[PDB]
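See structure below.
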Amino acid sequence: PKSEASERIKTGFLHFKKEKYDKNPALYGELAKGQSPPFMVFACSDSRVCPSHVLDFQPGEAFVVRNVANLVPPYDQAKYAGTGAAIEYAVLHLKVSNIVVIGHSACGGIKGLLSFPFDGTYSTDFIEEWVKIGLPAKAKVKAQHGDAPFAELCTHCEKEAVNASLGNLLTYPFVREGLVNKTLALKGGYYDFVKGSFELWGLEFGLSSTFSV
Amino acid sequence: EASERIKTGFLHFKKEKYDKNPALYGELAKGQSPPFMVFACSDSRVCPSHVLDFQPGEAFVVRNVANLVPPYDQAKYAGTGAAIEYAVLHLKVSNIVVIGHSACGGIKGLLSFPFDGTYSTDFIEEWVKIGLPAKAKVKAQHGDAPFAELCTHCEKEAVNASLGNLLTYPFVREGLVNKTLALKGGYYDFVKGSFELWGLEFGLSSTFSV
Amino acid sequence: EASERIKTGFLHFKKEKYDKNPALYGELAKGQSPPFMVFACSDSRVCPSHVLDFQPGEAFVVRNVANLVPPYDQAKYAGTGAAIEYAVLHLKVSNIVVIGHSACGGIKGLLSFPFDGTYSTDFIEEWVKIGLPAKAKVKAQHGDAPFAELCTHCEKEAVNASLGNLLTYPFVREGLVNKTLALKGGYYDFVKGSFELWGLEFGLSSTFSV
Amino acid sequence: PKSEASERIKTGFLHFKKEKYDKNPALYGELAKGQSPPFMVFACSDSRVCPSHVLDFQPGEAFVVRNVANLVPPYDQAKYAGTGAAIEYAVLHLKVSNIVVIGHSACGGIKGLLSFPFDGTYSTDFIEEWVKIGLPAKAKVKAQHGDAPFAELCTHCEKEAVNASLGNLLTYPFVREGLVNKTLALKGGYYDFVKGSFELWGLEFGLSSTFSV
Amino acid sequence: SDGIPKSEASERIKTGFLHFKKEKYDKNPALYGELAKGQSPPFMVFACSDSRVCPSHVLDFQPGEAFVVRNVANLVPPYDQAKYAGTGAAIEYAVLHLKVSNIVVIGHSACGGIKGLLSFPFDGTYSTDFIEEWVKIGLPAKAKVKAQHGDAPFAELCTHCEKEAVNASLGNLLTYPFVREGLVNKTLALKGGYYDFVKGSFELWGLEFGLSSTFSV
Amino acid sequence: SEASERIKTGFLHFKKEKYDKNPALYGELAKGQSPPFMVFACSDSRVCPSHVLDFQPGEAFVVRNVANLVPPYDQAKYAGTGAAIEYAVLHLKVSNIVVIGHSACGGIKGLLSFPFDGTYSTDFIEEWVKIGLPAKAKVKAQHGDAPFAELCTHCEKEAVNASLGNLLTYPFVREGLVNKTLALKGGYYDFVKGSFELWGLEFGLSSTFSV
Amino acid sequence: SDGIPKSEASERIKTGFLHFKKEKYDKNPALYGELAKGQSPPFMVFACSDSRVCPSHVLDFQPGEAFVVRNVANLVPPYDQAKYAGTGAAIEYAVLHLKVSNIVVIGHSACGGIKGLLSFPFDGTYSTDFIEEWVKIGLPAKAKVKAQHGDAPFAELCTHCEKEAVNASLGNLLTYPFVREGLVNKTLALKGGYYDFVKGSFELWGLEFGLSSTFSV
Amino acid sequence: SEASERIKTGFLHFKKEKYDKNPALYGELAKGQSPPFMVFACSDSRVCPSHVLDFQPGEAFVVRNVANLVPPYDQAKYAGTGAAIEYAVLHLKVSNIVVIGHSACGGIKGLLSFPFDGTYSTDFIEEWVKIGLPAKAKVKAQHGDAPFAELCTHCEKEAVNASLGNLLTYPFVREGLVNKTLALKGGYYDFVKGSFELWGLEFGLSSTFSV
Ligand SMILES: [Cl-]
Ligand SMILES: [Cl-]
Ligand SMILES: [Cl-]
Ligand SMILES: [Cl-]
Ligand SMILES: [Cl-]
Ligand SMILES: [Cl-]
Ligand SMILES: [Cl-]
Ligand SMILES: [Cl-]
Ligand SMILES: [Cu+2]
Ligand SMILES: [Cu+2]
Ligand SMILES: [Cu+2]
Ligand SMILES: [Cu+2]
Ligand SMILES: [Zn+2]
Ligand SMILES: [Zn+2]
Ligand SMILES: [Zn+2]
Ligand SMILES: [Zn+2]
Ligand SMILES: [Zn+2]
Ligand SMILES: [Zn+2]
Ligand SMILES: [Zn+2]
Ligand SMILES: [Zn+2]
């Protein structure tokens, strides 16, 4: 009498071990020495949006962070050491050259962001505390498309929130410095597993000659 | 350039998976009910979906530096607490597995940093300080053990600390007591290509009321 | 005045106890080996030695506001951690009982204070914030319950939170796993003159290593 | 098959309930309404020194704090909220009129204070961290009685440390204010359960006319 | 002056004001009647205190057009309420109260401040009360120039540093949250300029900033 | 870009109308500057000192900031201002420092309306204009009951007197005054009425006795 | 002066110094030769700036005896590195560097500062630039006196407050850790004094501080 | 108590030798004070101004502090100093403010030896004497190579000039100087050589033109 879950784990790793790990001694021979991913990714915890899947990332390719609604809070050593550490490690230690915040269709996190009043009353332990990061995004979307159906509405808010997060990335000095030296780039993505579509946008950043006389 | 890597890669998944399983994703798109919640490190070399061959819809994944789970704190650790509260009380997962791994950069730091009042990072030390109880233990039970050994002990014991922290969340304890939730610790050694798993038992029983 | 209260009182104990048990204290004076470690509130109305009729040498007692046990933190909670580490690893106690009690001033505060960023005390709120997970739970499961009820739920659930915090100490977990240590929560209701006790089960078991 | 410990607890409370609680309905009838102890006591956790015993304190008499080596750390909201809260509650909420720090013979805490090097190397998780509060006391005693036998030595250090703690009480504004308004008094005690003796000293504090011309 | 002394400076000031009054103020009653009520400059300019580079003249700015900050080496330090409040107050007032739409930082040829930045060792010893303390804001630009053009002749170093310093200031404008919100909201644009009065030229550049989709496959 | 264009246009106009038509002048200015004036003036877009006093290139070393304020000597907090005074006074060796205030100054308006009671509602503005608190205190003590508009005019002028006082906290400023190589003046430009007032400051030190 | 003007103030200063030089300095070569090398005053004194209460005269203090602080109402504010650094620097220098053994705070009769403390409302409105701000240090003493002697006549209020203020300052000396360590180590003693120049009297009191056994039964 | 005794003795001596022997004088002083001087002097036990300048009761309103420093006007940080100047100048209406520095001043020695490089090793001393940084900067620039003892003398005198400059940041001080109802002077007492130097400060404002 075994644990279904435990077994499910065992059989999964076994599959990985023989089909992947073993059939690629070259790869894991190096990966065992260190990592050097060019990407750092923020994706939702949501079971349906594994980043390694949707974008077919191979091992050693992307340093990943997954949290409720793929939110990137602003720089704060007392309230957001978790996020700050991942960003600081990825950008300054692994030297990623890209940061991508990926939002997705039907996000329960975003949906709660829209549904919660944020009028000083909380019905959750941490959820509201955490989704508040996207309030700006919610204000914008709600003010702009105030009469848009919730279904549509959420879609707008899922996308805006990525920009908000992107906006928050700029509160980190080492992120800004990365953009200045052009050793870093920031991008936003949107996965709609319903229509099975993907949208990718980015941040234009750099100086440009205007004229000389 | 990298924007292409991103298109091609998504195109691959589009045809090779999203399509080749219309009845699959056609269902996923309708909602989610994963039985697992996984805590794994952000290291690009240990994507849980790769290491445990998870399929979309199976696990709600939280990935952070050194796969740490801080104790209950609404002021300092909302990120974590939010995921736990969501997976447990909303998605209704049945398991929470904290997976540590060999050659963890996060744990390596925890080991080198002195935590004597001086900090040389903006966030890194603040974060991995969560694992200090594990560092304290290992250094007291395996102080004269080779560094490589120390790291493994700390990585595994760090998982244990995180399992203990999971027990500071009322709704995690409640789910354990109702046997609707199970806690597990894992350890992936991508060097020797091995994997360990262990279970945690937590229960409460009334003794008497005079 | 009060200096007298102190002399007379000590004189009483001198003859009425210290002497009337020469073979008793003659032994105590040689060392201590208490089987219990008790966490009870500083309230003058609940001295554990009175409520559970403990005799000198039976229990290593830690008394603080609202009998709270914060999680492992060498920077903010050395007082607690030191007592636990001493009782567990040095005196070798077998049990750790956290005793909450009715009409707890400490818990009452925890309930009234908003913990919304504003503080009106120097230490009081900082301290009882430890019990927030308990406040969160009770307010979500018994929000429309009469205040008196709420307090009792919070007092008992605060004990549970503290039991969970005890599990963030590696050496407490280790002792539990070796079955050399047991965790218990108690609740003294000096109003109706009743007492509850409950036990906590914690264990770890290996599952597999491929 | 019952738990010895559990049973020991049950029988203890039962004894209390019938012999004490019941045979004093007057007392607990009031005590159930609130408390108002005139004392606040700092005693060692040590099983052999229950304050309620040694000084025969009755319920409602003393607000107690027990910790390793009955140490009173100085005012610090980040490192010592535990101590600060007890002192703040006792002094400002219960209005105690006395604070007594009681040291005792053969204190493992003090003994460790003396035995530990405190040279930047720690062999404990919290013990050394916590007993350091008494370093001043240790310096004094050690410098003064450097050649005193450890047995004797410890005794000196157990007593000095109380003064150190007493010294730390003065770092709390509300304690100082209490002494200024004379609504509070500070005392030190030493219990020697070996010879079964008790020493009580206090803090002289107040203004006194010197002369008028 | 028949024995009575005269202050050249006071007289110069009086002559100048009367000239402005006659040739400009009095000849533009519409303009000045409107400016008397408020200002809505579309530009905020940072230029050097140097007496040869008055933005008014060089870019022909008219009264009401440019909210101007002038200091040694036209430097923009990073956000610091304790050390750089004058700079921060100017940007905060311009961006949030006057709602300017452009912030232009202009460096120039033969800048004495940039020359000091390059001439000073910044080796732990100072020989000025404030000059070194201030131009240290440009150390990062000095480093870049020293690395990229380490063998170049001093004068060439200066020109390079004068321009790179402008870039370092633009970088520092990004440490101001209200500036970032402006770029994000597309209500603000940042620009760098360079005035060579030796040759008689002006170079202008800008900061590209903004989201732009790459694909929706 | 409408803005880059405005900038493009402006320079070309300067180039042919001023620059190319004064080769002798720009030829000497290319070699260095020796302006007789250092001028502090508000950043306000309506009070450019070049225009108001018709200063020509090479005549005035200019500092412009919010409310034309001069903080007292402080290498830790007011390096920007100190660095300009030091450069002007010791290196370019200006002979005059003129602090010019003006009608309807927003900085002074803020100074007069902010409470300065512990709470701040700005990130830097209040912090900066606090420099003017002594002028606010004087005005309120002597004209406290006056309508706000008058209080603004009084405060704008006293704030210049406060800055002149702060210049005297720079040792090299005191020394130039003592040596008669430097002069200090305050100015007030009213762009509503279209007027200008100038006043001078006298400062000296004299040995009395040594016994 | 035959037409040449003379400064009374400068002359008063010169006359006074020459007098001190002749009658004191020159007549105490031993004393002054020793003071020229260092000072070791056993007292630190706080007295009012009031021109009528110079501690030198009133307590006949000789040069080298008392490190003195004089300010409005002889007030000792509590420890504050940001608001009260002058007071803190004097106590720190006296206690830790000069190692004085006594700190004496002396109040006095008809103190203008204490009169203002009592006359001012402290109702949210100020009418002074600094006077109210400073004497607010004595608000606690004003409260005590107003409570204990609320019906007394104004003058009586002042005398009470002048003395109580001294006590509030003694209380504030206790907010200084180095002062507390001194009392504890018995290397420092605190005293309050009161000088009535109307009647011609002096009252002195001290702070009792120290551990003292009660029993060893 | 040896100390209370010393204090007891001293007063009685004052009582019969000065107080009782000058009934006319103390009788008027009991009615109020109108000292023509306000004096800032060091707290140092060797430089009591009453002794050094032989000031009699009723002649000088005195402020004594570490290094006889006068910070600039700041109601938030330097209320103690500001309150004394305001009382002396506006209420007692003193006619002179004299700032007196002295040989071998410990405060100046600290000023010259502390680094003021971000780290402090005192709780208040460095904080307070930083007021003198401009004098330290001047001295180092003009006498930087001098032996420490000379640097101390130079800095002690320039520190008085710095305080005189800070007095000019009090509006009511500028106004008394302008109105000729107040005079400012610096002094230096050398108790090693036994000498005294006095110097005066001249300050004024004059209307130049209004057009
Ligand atoms: Cl976070
Ligand atoms: Cl977190
Ligand atoms: Cl604690
Ligand atoms: Cl504590
Ligand atoms: Cl600045
Ligand atoms: Cl500045
Ligand atoms: Cl002060
Ligand atoms: Cl002050
Ligand atoms: Cu993944
Ligand atoms: Cu007890
Ligand atoms: Cu201009
Ligand atoms: Cu004196
Ligand atoms: Zn989602
Ligand atoms: Zn890792
Ligand atoms: Zn309680
Ligand atoms: Zn003990
Ligand atoms: Zn320049
Ligand atoms: Zn203005
Ligand atoms: Zn007085
Ligand atoms: Zn001195």
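Residue numbering in chain D adheres to Swiss-Prot, whereby the residues present occupy positions 116-328 in order.
Looking at the header, which is where the method is noted, we find X-ray crystallography, 1.9 Å.
In case you wondered, yes, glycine gets a Cβ from its N, Cα and C as well.
Over all protein chains present, the Cβ of D:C159 (mutagenesis position) has 26 other Cβ atoms lying within 10 Å. Among the mutagenesis experiments that Swiss-Prot reports, D:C159 to S is described with the note: 100% loss of activity.
Swiss-Prot lists D:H168 to N among its mutagenesis entries, and the accompanying note reads: Small loss of activity. Taking Cβ-Cβ distances under 8 Å and a sequence gap of 6 or more within the same chain, D:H168 (mutagenesis position) has no neighbours at all.
Quoting Swiss-Prot on the mutagenesis of D:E203 to A: 100% loss of activity. Taken residue by residue with DSSP, D:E203 (mutagenesis position) is part of a helix.
Under the heading of mutagenesis, Swiss-Prot lists D:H208 to N and annotates it as follows: Small loss of activity. Neighbours of D:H208 (mutagenesis position), defined as other CB atoms within 10 A of its CB across all chains, total 13.
Per Swiss-Prot, mutagenesis D:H219 to N is noted as: 100% loss of activity. Under DSSP, D:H219 (mutagenesis position) is assigned to a strand (E or B) in the three-state scheme.
Same-chain residues at least 6 positions away in sequence with a Cβ under 8 Å from that of D:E275 (mutagenesis position) are, in sequence order, D:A252, D:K253, D:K255, D:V256. What Swiss-Prot notes for the published mutagenesis of D:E275 to A is this: Small loss of activity.
Of the mutagenesis positions D:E203, D:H219, D:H219 has the largest number of other Cβ atoms within 10 Å of its own Cβ.
When the Cα of D:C159 (mutagenesis position) is compared against those of the mutagenesis positions D:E203, D:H208, D:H219, the shortest separation belongs to D:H219. In the three-state DSSP classification, D:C159 (mutagenesis position) falls within a strand. Between the alpha carbons (Cα) of D:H219 (mutagenesis position) and D:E203 (mutagenesis position) lies a span of roughly 25 Å. In this entry, D:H168, D:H208 stand out among the mutagenesis positions D:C159, D:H168, D:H208, D:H219, D:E275 as having a C-beta under 8 A from a C-beta of chain C. Ligand 16 lies under 6 Å from the Cβ of none of the mutagenesis positions D:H168, D:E203, D:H208, D:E275.
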